[PDB]
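**Student:** First, the structure itself, so that you have it in front of you.
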Amino acid sequence: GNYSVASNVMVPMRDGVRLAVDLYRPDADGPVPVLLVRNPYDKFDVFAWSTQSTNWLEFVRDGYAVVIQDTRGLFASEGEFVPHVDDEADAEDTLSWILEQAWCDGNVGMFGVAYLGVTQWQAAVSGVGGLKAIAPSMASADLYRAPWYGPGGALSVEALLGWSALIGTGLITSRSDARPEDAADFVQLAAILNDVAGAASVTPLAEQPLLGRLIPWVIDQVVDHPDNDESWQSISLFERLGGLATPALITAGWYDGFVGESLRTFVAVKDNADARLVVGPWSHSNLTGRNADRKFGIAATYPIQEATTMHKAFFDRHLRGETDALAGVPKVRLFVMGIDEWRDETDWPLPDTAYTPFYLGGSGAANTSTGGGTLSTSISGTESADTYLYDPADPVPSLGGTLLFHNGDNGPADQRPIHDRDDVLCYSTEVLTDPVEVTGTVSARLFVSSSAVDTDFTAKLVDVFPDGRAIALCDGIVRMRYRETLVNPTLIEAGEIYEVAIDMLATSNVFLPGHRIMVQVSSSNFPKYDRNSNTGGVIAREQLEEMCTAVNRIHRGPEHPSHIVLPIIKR
């Protein structure tokens, strides 16, 4: 079909501030269903994000109108920009405006990735009857849990500094008349992006002259609020998701920074409305399926046309009343790593998931990959413990995983470069003779003790290949002061043994014959997470010099059954 495009149509918000939108309307008679996208990266720049989403022009050619809007305070829109705080109201007023237009038939939907996904959850809680469906990709409904902090209570510092530098560069390269400093700033912002770990290594972390100037929010909201307090609660949508009845087509990536939260949104809305889930082996910046030491095959490449077809079927069902539009479409579609194949599922978590404990054990010290650390479904008979020194000045480098900006294009990273570290404990199963599928949420329960009043403990699931590659799958961290709650932290007593849980997000991997299941335990993973100072103080306000090293210990045996819980699937 044919269509037209109207640029910079100004939409008034409740406070009088006008946001700019571009209207892609089909050349048809009568009102049509409409799809909305709220974008902070310039509505004009469609190529920048569309390749990670859908060939949505197909929607317009098929009769849908598409509205792309500049969020408040950015590019063509008026007002002041502050992340997240105005999106709920602005989305509500925008949806109301769309519903009032002559070309809207009363059915509105949304789609988009990341920030363009978070804004959909913020729109969904408005209660606007006209919003019939959303499709949040690689998104979150709880900004503290993803992407700024996490279930463990540690700051995702590389995510914060990287995104902030990107926003800053955008704020500058768009100004209404360049400034004298602009040139210099753009240089500094680039220096941050080329070495995020370096930018995150400065102490006190809270001191950000550049970023703090270009976007105060970086410190005023994120850095200054390490507890999941009221400031975070205010923009979290998660608790309100259970009361909604809005269909949601959710997409996630196993190595994507928002994966944990993306999956949780599916679980939160699947009972009250038509929810769909698609999870590929992608990281935020790498949807190719190709990584430095791991290739998932061409079938793993983000299937943009298939995604477009699925989104159209989803919108046809919920916005155009086509009751059989989703016939044959699975509820859940996962890329199962190892066998490296897409597979349909009827639900997530998968039905028949056997949450199986794999206990830490072994003779001697489990320090380093050449230690004697073992993993077994049987409880260890010997009461032992592995000890190591965690020094904030020398944290374990982040390698792959869900990194967003700091080397965030190699999720399934080979871990061998850090296997020689004494602060990296390794526990592996024997070489497998039969495949073992692990698909679902993953967590660990460790009995630990520290010489400090606070510290961190990390756990990483790894697939060890016959050729030696130790490929990262999923990982988590627990900042001890938040061991029981992210809201009201309390310190620990040196030497006392605590049983703590580490949320390791999720994965889908078949450990094939010849492989080993391995878990890496430590007390740091920088800059994925900022370093714990081991002092019990305000971490972001401490000087490296005033920080302490900590002698940490992992207890294992009959009385302290430390283990990782794997979601075993047997078919």
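Using the numbering of Swiss-Prot, the residues shown for chain A are 4-574, in order.
Header lists the method as X-ray crystallography, 1.8 Å.
Cβ atoms here come from the backbone N, Cα and C positions, even for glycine.
Got these off Swiss-Prot a minute ago, pasting:
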type	residues	note
MUTAGEN	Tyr44 to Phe	Loss of activity. Has no protective effects against cocaine-induced convulsions and lethality in rat
BINDING	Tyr44, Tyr118	substrate binding site
MUTAGEN	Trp151 to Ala	Decrease in activity
MUTAGEN	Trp166 to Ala	Decrease in activity
MUTAGEN	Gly173 to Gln	Displays enhanced stability, with a half-life of 75 minutes at 37 degrees Celsius, and has no deleterious effect on catalytic efficiency. Displays enhanced stability, with a half-life of 370 minutes at 37 degrees Celsius, and exhibits 3-fold reduction in catalytic efficiency; when associated with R-172
MUTAGEN	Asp259 to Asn	Loss of activity
ACT_SITE	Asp259	active site, charge relay system
MUTAGEN	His287 to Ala	Loss of activity
ACT_SITE	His287	active site, charge relay system
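So where do these features actually land, and what's packed around them?
**Tutor:** Under the three-state DSSP scheme, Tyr44 (mutagenesis position) falls in the coil class.
The C-beta environment of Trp151 (mutagenesis position), restricted to residues of the same chain at least 6 apart in sequence and closer than 8 Å, consists of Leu158, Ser159, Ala162, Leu163, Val225. In the three-state DSSP scheme, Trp151 (mutagenesis position) falls into the helix class.
DSSP assigns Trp166 (mutagenesis position) to a helical segment in the three-state reduction.
Mapped onto three states, the DSSP output places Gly173 (mutagenesis position) in helix. Around the Cβ of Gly173 (mutagenesis position), a 10 Å sphere holds 17 further Cβ atoms from the protein chains shown.
According to DSSP, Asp259 (mutagenesis position) is assigned to coil rather than to any helix or strand.
Annotation for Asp259 (mutagenesis position): spatial neighbours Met141, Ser265, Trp285, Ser286, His287, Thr405, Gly414, criterion Cβ-Cβ under 8 Å with sequence separation of six or more.
Within 10 Å of the C-beta atom of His287 (mutagenesis position) sit 24 other C-beta atoms, taking all shown protein chains into account.
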**Student:** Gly173 (mutagenesis position): which of the recorded positions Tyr44, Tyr118, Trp166 is the nearest Cα neighbour?
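**Tutor:** So, of the listed recorded positions, the one sitting closest to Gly173 (mutagenesis position) is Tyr44.
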**Student:** Round to the nearest Å and give the CA-to-CA distance linking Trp166 (mutagenesis position) with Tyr44 (mutagenesis position).
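**Tutor:** One finds 12 Å between the Cα atoms of these residues.
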**Student:** Pick the one among the recorded positions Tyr44, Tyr118, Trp166 whose Cβ has the fewest other Cβ atoms within 10 Å in this structure.
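**Tutor:** Across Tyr44, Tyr118, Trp166, these recorded positions, the one with fewest Cβ atoms within 10 Å is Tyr44.
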**Student:** Can you check what DSSP calls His287 (mutagenesis position), collapsed to helix, strand or coil?
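**Tutor:** The three-state answer is coil.
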